[PDB]
Amino acid sequence: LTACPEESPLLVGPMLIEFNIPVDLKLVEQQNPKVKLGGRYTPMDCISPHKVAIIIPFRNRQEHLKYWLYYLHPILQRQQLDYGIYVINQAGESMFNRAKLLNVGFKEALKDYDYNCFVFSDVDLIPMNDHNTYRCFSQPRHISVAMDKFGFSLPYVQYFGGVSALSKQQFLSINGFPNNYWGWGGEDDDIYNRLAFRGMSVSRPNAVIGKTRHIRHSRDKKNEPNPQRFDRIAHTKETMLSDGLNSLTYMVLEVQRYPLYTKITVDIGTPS
Ligand SMILES: O=c1ccn([C@@H]2O[C@H](COP(=O)(O)OP(=O)(O)O[C@H]3O[C@H](CO)[C@H](O)[C@H](O)[C@H]3O)[C@@H](O)[C@H]2O)c(=O)[nH]1
Ligand SMILES: [Mn+2]
């Protein structure tokens, strides 16, 4: 077998993405027979150099996940990636911690396979163009650059929210993501700050092929705006060395392998 082409020859470009249609994971599993237990997929015709672990922070978003799975699997296969889906479900009813869950994802996924690339994605963001490859690049990759919720514009040039990708080494070089951001906001700016502090830059696809749709939803109880985010992000320089991968603690309560993804339910503690 030879190395897959640089550009998948299966891409179709723009696609129609809509969320008023109800979904059935059974049909999805059927329509994607190539996807193995735990939502694992490995190209058959060639050797993909992208061993992608796709991490999804999660709690009470089953319907969104449904759409996410319905749309992404077909796309990730067309992108010729050797990938796996990880839904990191936060146990309990305490404050949501997106960044911490992503860290857990990084660690737990590595126990399964020698992934060298990590895509961190909100459960509610779907790419509108399969040319927007869910893989890693020479530099940290911001993937959801043109969100319809922001009218296809980047809210500000340093925005790193939504969907992003870091290679194993890029992730490691910044001591991962912070674990101290409880509730909504700022964790993505901290991560951006970490990348810059390590002397890295953000790579992005152009605003056309980077178009993506957000599933409209209301706010979630237990993920209210974090009032401390403003000055927490103003101090990333001093906290990234001690807050991150090296200080990550958590308890996996249960691991379940479904046909389209692996669900890891974890106790990641509470704000202190
Ligand atoms: O109860 C919750 C809360 C959050 N999430 C997960 O965390 C993500 C972000 O939460 P929301 O979609 O409510 O957040 P927003 O739409 O504001 O998302 C945007 O703002 C966030 C602020 O923390 C993040 O930066 C995120 O990546 C960015 O796209 C969700 O997609 C989902 O994957 C859950 O599963 N359950
Ligand atoms: Mn959202």
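Using Swiss-Prot numbers, chain A covers 131-402, in order.
Even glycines carry a Cβ here, placed using N, Cα and C.
Cβ-based neighbour count (10 Å, all protein chains) for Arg191 (UDP-alpha-D-galactose binding site) stands at 19. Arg191 (UDP-alpha-D-galactose binding site) falls outside any helix or strand according to DSSP and counts as coil. Per Swiss-Prot, UDP-alpha-D-galactose binding site is recorded for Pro187, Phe188, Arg189, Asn190, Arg191, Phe226, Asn227, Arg228, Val253, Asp254, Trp314, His347, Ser348, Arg349.
Following the DSSP three-state reduction, the secondary structure of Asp254 (Mn(2+) binding site) is coil. The Cβ of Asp254 (Mn(2+) binding site) lies under 8 Å from the Cβ of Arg191, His194, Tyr197, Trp198, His344, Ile345, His347, each on the same chain and at least six residues away in sequence. As annotated by Swiss-Prot, Mn(2+) binding site applies to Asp254, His347.
Sequence-distant contacts of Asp318 (N-acetyl-D-glucosamine binding site), defined as residues of its own chain at least six apart whose C-beta falls under 8 angstroms from its C-beta, comprise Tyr289, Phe290, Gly291, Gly292. Annotated N-acetyl-D-glucosamine binding site per Swiss-Prot: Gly316, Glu317, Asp318, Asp319, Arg359, in sequence order.
According to Swiss-Prot, the mutagenesis experiment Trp314 to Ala carries this note: Reduces galactosyltransferase activity, lactose synthase activity and substrate binding by 99%. Within 10 Å of the C-beta atom of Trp314 (mutagenesis position) sit 17 other C-beta atoms, taking all shown protein chains into account.
Checked against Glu317 (N-acetyl-D-glucosamine binding site), the binding-site residues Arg189, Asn227, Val253 differ in C-alpha distance, with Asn227 being the nearest.
When Cα-Cα distances from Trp314 (mutagenesis position) are compared across the binding-site residues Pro187, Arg189, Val253, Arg359, the shortest belongs to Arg359. Comparing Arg189 (UDP-alpha-D-galactose binding site) with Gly316 (N-acetyl-D-glucosamine binding site), their Cα atoms are 19 Å apart once rounded. Take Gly316, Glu317, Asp318, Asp319, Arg359, the residues named in the record as contacts for N-acetyl-D-glucosamine: the widest Cα to Cα gap among them comes to 10 Å. Close to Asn227 (UDP-alpha-D-galactose binding site) in the fold, though at least 6 residues off in sequence, lie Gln220, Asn309, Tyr311, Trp312, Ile398, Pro401, each with a CB less than 8 Å from its CB.
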